[PDB]
Amino acid sequence: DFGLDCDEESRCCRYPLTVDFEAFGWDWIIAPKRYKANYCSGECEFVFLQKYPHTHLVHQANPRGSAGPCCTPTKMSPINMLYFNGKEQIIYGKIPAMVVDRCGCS
Amino acid sequence: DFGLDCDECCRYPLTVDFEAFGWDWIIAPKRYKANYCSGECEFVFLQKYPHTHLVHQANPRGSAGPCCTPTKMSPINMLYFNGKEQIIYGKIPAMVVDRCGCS
Amino acid sequence: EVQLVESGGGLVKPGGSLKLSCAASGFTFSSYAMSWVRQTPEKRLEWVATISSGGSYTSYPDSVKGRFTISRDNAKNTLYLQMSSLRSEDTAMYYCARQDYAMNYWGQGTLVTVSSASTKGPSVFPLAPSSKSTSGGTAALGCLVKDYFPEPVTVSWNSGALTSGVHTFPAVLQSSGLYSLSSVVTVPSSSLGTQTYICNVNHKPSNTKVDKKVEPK
Amino acid sequence: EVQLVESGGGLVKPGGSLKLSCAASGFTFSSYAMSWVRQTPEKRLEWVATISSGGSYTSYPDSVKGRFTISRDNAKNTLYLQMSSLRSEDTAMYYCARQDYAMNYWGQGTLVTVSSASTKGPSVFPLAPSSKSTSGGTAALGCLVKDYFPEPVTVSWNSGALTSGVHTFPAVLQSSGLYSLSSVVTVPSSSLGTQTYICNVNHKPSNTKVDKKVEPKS
Amino acid sequence: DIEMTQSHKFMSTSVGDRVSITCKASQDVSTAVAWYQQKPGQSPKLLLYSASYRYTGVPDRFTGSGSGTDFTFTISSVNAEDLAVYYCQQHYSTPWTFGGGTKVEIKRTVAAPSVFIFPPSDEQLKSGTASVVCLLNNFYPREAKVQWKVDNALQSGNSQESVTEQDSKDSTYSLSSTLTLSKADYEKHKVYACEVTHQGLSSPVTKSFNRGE
Amino acid sequence: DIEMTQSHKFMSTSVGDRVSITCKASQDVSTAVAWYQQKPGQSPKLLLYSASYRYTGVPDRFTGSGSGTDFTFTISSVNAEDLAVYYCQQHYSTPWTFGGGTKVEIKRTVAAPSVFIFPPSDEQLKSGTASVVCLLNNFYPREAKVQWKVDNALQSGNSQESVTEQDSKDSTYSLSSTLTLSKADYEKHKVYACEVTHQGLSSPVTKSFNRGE
C-alpha cells in the first residue's frame, strides 16, 4: 500500500507544515531558517462501538495516551543544519528525523 | 527488549466499567482491564522542539515522530444486546493493551 | 448473602394472566442484568426472558414473545414477569436469576400451573401398619394424600418430631388430572400400639390442613 | 535590490582602532545572520566574524578574537565591525555579506591599510610617445604614477573621453613601501600632435588630483 | 434454534472417581457454554461459563473444556455431595437453550428392598374407590419391577409409581406403587398382591393380603 | 584548523568546454563546502553551498559534488563570462577557511605583443631617479619574458612588472616592466633596451633608445 499525501481524505495522511526558526525566535540556528517538516493525521482501524469507552477514558486519564493504532511517521529524513554552539563556534550538524516523509498506522 | 509496565514508553493500568459508563446493552464483562500506552521514545534534539510544538498547534492529534502505542493487543468475548432484541456472544478485537512500544 | 425470592405463582386458566415478582437482596440490584428461566414438569430448563441492568433492553424466546413482559423496579429491588395469553405448556417452576455470561444465584422458584381444573384439597387416608409386622423387626406405615390440585403439598410426621426413616414420594399426576402422593415411615414393630403416629398434611393452594392418626386396624 | 555598502576603511597605525559600517537594504535585515570577510593583498579570503539575526550570538576566528567586535543595529539596517589593536596582517579589503549556509550578496568592500607610513600623494610623469612611432601605424603613450601611499589611485584619460585601448596596470609595492603604477593608451600615430592627451590622476587618501599632459618630446 | 445434546441421561460413579459429561451443540457456539448443577429440591447452581471459567466459589475439582460444538464437563475426583443433575447451556445466541441434563448417582453395595403392601382404608372405600399401595424401601440399584396381581391375575394400566432421589446418607432408593380400582371391582376379588423383582432378592418377593381378613 | 586546497592555481579552457575544479579538505567536512566566483574588480559571488546546492539565480551549467574530503566544481559548457577566480570554502566548523582560488582563463589564437620603450622624463631626472618603462601590449599566451639591458649588460633585481587581467573583448594580456635606477647610474650609460621573448615572436624583439638622443 501507498502512504497518502494531503493538504487543505480521512485516512492516515501526511499534511504539510513549515517550521520557521527565525519566527520562533531561535536565531542561534543560522540555516535553514525555514524547512518543510510535515506531520501525520487521520484514521487507522474501523472503531468497534464497544471500544469507545476505552478510547474516551484513556483520553481523560492522559490525552497523550494511546490504546490502539497510531497515525505516525513510517519514513523520516535528517537535515544538515548550521548553528551556533555553546562555545561561540558555528557547527554544520546532521540532525536526524527532522522531516516526515511518509505516514502510516502502527 | 521487554515492554515496560507502570502504575500510580510504558503500559499503564485502566479499567473500563461499561455499567458506570451507562452502557447496560453490554451484559458482560461489566468491567475489564483495558490499559494504555504513555511515555518517552527517542532522545529529543533541541532543534526538533519547534516542529513538535507547531504540529500540536496545527492538530493536537498529529504526530511528527515516534508514537508510544500498543505493540500487542488482545480480544475479549463479550455478551451484549443487538439491535433486534437478541443477545450475542461476540469476539471484539483489540480490546486489551498487552504491550507498549515506540513506532 | 445474595438472595432472590420469587412469588406470585399459582393456578391460572388458559388464556389468563399472572404477574410474578422476584425480591432481590444482598447485592447491588441496579448493577445486574436479570433473567427468568423455567423448569417444566419433565424437568426441562427453558430460558424465558432477560433484561439489562438499567431496564432499557429485553430479549425473549419466540415461545413467549408478545405474551410475556420482563420489567424491573430498581428502587424496589424487584424483577417482574407479566404473563398473558397463558398456555398449557407455560406450566413450570419459574426461577429468577442474576445474569452475567450465565445465570447465577437462582431463587427457589414460584410454581405456575395453567389449567381449567379447579383447586381441590386432598383426601388423606391411612396406610395402616400390617398386623403381620415381624415381632422385634421393622414395620412401615404412612398416609396416602389423594386427589389434590394444583401442586404443592407438604407432609410432616408428629408435627416434625418424627423425621428419620420418612420417605415422602414425588406426586403422580393421575389420568383424572389430579395429583396423588404417599408419605411413609419405617419404625420398629415393637413401637406400634404405644407410639402415636400422625401425618400432618398441608395443601396451601386450597387452605386444607389435615392431621391423620395412623394406627394398626 | 539587495545591496550591502561598506564604509569607514582607511589608513591606521599598528595598535590603532577603526570602526567599519555596512548599510543594508533590499531585504529584511533583522531576519538575516551577517558576516564580515576580508581579502588580503595576496588575494587570500579570510572569514572575520559572524553575528546572528537578532545579534545575541557571535563567532570569530582566533586571529581577531578579543580585538574585533561584530555588532548590528536592526532599527538602523546597519552592521558594524569595531577593530582594535590593529596588526599589519589585518591589511585587507573588508566585505560584509549576508550569512545563510554560505556568504551571499557581498558588498563592494572597504579598504583597511595598517601601517606606520604616512599618506603620500603620487608624482605623475609622462610616458611620451616615441618620435619613431610608425607614420600611419599605432603609437603608445602613458603616465607613470609613482610613489604614493596608501592604495588606491584612479586614472582616467581626457576626463573620461578616452577609454578605448587604455591599460591601467595593477600597482606594484616598491622596496620603499610606496606604490607605483603606469597607465598607458594606444592611439593612431597620425593623431599625435593634434589630439591632446591628459591623464587625470586622483589619489583620494591624500586628497591629490593631478592632470598631466602627455606629448611627443620637443 | 441451537440444540444442546447430553447423550447420557444417567451416569453411575464411585466416590474418588473421575466423571466426564459430554454436551454437543447442533451449531458452532465458540466457547459460549455454561454448566449447572441441580441437587434434589434445589434450583440449579452455576458451575462454569464460557466453557472453562469457574464461577466464584466453585471447587477446583470442577472443570470444563471445548470450543465449537463438543464440550466436556469434568469432576476430577467425585465427592458424595456431587450427586446431582448436570446441565449444559449455550449462551452464544438467543434463544438460549439447555441440554437435557445428566443425572450422576453414587455406587454402593446391592441392597434388596424391604416390601410392604397396604390395603385401602375403610374411609376411602365408603366413597366408591380403592387405592392399594406397595412400598419398596431402601434398595440399590435403582432397577426394580413391581407387578400387581389380583386373585393371581396380572394387572395392567391401572397403577402408577414414583421413586425418591438417592438418599444422601445410605445411597438407596425407595419406590411407592398405587393400584387404583373402583370399590365394585375391589369387592369382586379376594387376594391383592404386589410382586417385586430386584437383583438383591433371593427370587421375586410377593406381599399380599386377603380383602376383609 | 581545516585547510582547503585547490591544487590548480591556473586553468586554461576554450568556450563550450567542460571545466572541473578540485578542492581538498584536510579533514572530513561532510557536504559543508561552498564555491564562489570572483571576477576582476568585483567581490566574490556565491555559486554553490552544501557542496551541490545552487544559490538562487545561479545558471544550470554550474554544479558541485563531493562528500568528506574531495570536492569538485563543474562548469558543463564554459561561457566567455566565466573568466574568473573560483574559490572553495568549508562551512563545516569555525574558523571557516577558503581554498587559494583557481583562475580560469579563455584560450585564443597566439598574438605577439606590440613592444614600446619609454625613457625617464626630464622632470623625474631633476629629483635624482630614473624610471625606464617597457610596455608589452595585447598578447596571448600570458607567458612572456622581459630582459632589461643597459649598454648590453643584463639587469637583475632592479625591475618590477605588472600584468593586466585577460581582456573581456580580445582575451589578451598587457604587461608593464619598470627598471629603476639612480640618476647617477642612469647617466653612466648610453643604450637602454628591453628584450621581449614570447611564443608569437619567432626571434626576441628588442626596443631601445640612446640616452640624450
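Numbering of chain A is taken from Swiss-Prot, so the residues present carry the numbers 267-274, 278-375, in order.
The backbone N, Cα and C atoms fix where each Cβ goes, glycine too.
Under the heading of mutagenesis, Swiss-Prot lists A:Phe268 to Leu and annotates it as follows: Decreases SMAD3 protein signal transduction; when associated with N-267. The 10 Å shell around the Cβ of A:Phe268 (mutagenesis position) contains 6 further Cβ atoms across the protein chains shown.
For the published mutagenesis A:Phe315 to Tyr, Swiss-Prot gives the following note: Increases SMAD3 protein signal transduction; when associated with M-316 and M-318. Other Cβ atoms within 10 Å of the Cβ of A:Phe315 (mutagenesis position), summed over all protein chains shown, number 7.
One mutagenesis experiment named in Swiss-Prot is A:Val316 to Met, and its note says Increases SMAD3 protein signal transduction; when associated with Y-315 and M-318. Residues near A:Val316 (mutagenesis position) in space but far in sequence (CB under 8 A, at least 6 apart, same chain), listed by position: A:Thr324. The secondary structure of A:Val316 (mutagenesis position), as reduced to three states from DSSP, is coil rather than helix or strand.
According to DSSP, A:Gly355 (mutagenesis position) is assigned to coil rather than to any helix or strand. For A:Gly355 to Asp, Swiss-Prot lists a mutagenesis experiment annotated as follows: Increases SMAD3 protein signal transduction; when associated with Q-357.
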Integer Cα-Cα distance in angstrom, A:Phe315 (mutagenesis position) to A:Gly355 (mutagenesis position): 50
Cα distance (Å, whole number) from A:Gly355 (mutagenesis position) to A:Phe268 (mutagenesis position): 43
Protein Cβ atoms within 10 Å of A:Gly355 (mutagenesis position), excluding its own: 6
Unmodelled segment of 3 residues: Cα separation of flanking A:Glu274 and A:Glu278 in Å: 10
Assigned conformation of A:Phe268 (mutagenesis position) - DSSP reduced to three states: coil
